[PDB]
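Sharing a structure below in structure tokens format, with a few things to ask.
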Amino acid sequence: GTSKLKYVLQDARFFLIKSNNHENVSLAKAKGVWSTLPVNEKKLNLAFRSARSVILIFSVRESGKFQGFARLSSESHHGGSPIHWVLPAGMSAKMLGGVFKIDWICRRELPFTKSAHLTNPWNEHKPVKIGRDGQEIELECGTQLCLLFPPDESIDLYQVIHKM
């Protein structure tokens, strides 16, 4: 059902993560990690201490879809290992330093066509698909967006709930 999911999303904060390629989202799904540019790393660190759950909603650029969502389980930390991110043009390993651990809540896709009825007040009420990497999504918009995803029956939210 959706009851444990709603509990995890209660009073959560939500951030849109935009990835330049599928390879890094695949690595994040396999390893439970994410890294972002310093301006967003700072915001997520602040949010992690501020809210019972911080939810990252991932979308690969040009895919027309979201690829799932995950909860931060830690602030960013350095020196743990070199994650082999696929770096775009102008992106460097030092700008992708600082690794967050994440627990996936849903690894299923959601096409943007299905979220067209949701607008984000923190981005001028544009459709929630629209936004820069790191754009915060207001609570009600973000909750509704996450509830639109197909249920991911491979994930047991019991251990997620205990991290809270």
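All residue numbers here begin at 1 and follow the chain in the order shown.
Keep in mind that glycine also has a Cβ here, set from the backbone N, Cα and C atoms.
Heads up, here are the entries from Swiss-Prot:
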type    : residues                            : note
DOMAIN  : 12-149                              : domain 'YTH'
MUTAGEN : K18 to L (Swiss-Prot position 361)  : Does not affect ability to influence alternative splice site selection
BINDING : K18, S19, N20, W34, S35, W85, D133  : RNA binding site
MUTAGEN : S19 to A (Swiss-Prot position 362)  : Does not affect ability to influence alternative splice site selection
MUTAGEN : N24 to D (Swiss-Prot position 367)  : Abolished binding to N6-methyladenosine (m6A)-containing RNAs
MUTAGEN : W34 to D (Swiss-Prot position 377)  : Abolishes RNA-binding and ability to influence alternative splice site selection
MUTAGEN : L37 to T (Swiss-Prot position 380)  : Reduced binding to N6-methyladenosine (m6A)-containing RNAs
MUTAGEN : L44 to E (Swiss-Prot position 387)  : Does not affect ability to influence alternative splice site selection
MUTAGEN : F66 to D (Swiss-Prot position 409)  : Abolishes RNA-binding and ability to influence alternative splice site selection
MUTAGEN : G68 to I (Swiss-Prot position 411)  : Abolishes RNA-binding and ability to influence alternative splice site selection
MUTAGEN : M95 to A (Swiss-Prot position 438)  : Reduced binding to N6-methyladenosine (m6A)-containing RNAs
MUTAGEN : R132 to A (Swiss-Prot position 475) : Reduced binding affinity for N6-methyladenosine (m6A)-containing RNAs by 100-fold
MUTAGEN : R132 to F (Swiss-Prot position 475) : Reduced binding affinity for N6-methyladenosine (m6A)-containing RNAs by 9-fold
Where does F66 (mutagenesis position) sit in DSSP terms: helix, strand, or coil?
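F66 (mutagenesis position) sits in a strand per DSSP.
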Pull the DSSP breakdown for the domain 'YTH' (12-149) and write it out as helix, strand, coil residue counts.
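Across the domain 'YTH' (12-149), the residues distribute as 40 helix, 40 strand, 58 coil.
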Compare the C-alpha of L44 (mutagenesis position) with the C-alpha of each of the binding-site residues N20, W85, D133, and give the closest one.
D133
Closest of the recorded positions to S19 (mutagenesis position), Cα to Cα, picking from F66, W85, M95, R132, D133?
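For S19 (mutagenesis position), the spatially nearest of the recorded positions is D133.
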Determine, to the nearest whole angstrom, how far the Cα atom of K18 (mutagenesis position) is from the Cα atom of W85 (RNA binding site).
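Just about 14 Å between their Cα atoms.
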With a 10 Å radius around each C-beta, find which of these recorded positions (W34, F66, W85) has the fewest other C-beta atoms nearby.
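With the recorded positions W34, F66, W85, fewest surrounding Cβ atoms within 10 Å: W85.
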Rounded to the nearest angstrom, how far is the Cα of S35 (RNA binding site) from the Cα of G68 (mutagenesis position)?
16
Between C-alpha atoms, which of these recorded positions comes nearest to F66 (mutagenesis position): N24, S35, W85, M95?
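So, spelling it out, the nearest of the recorded positions is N24.
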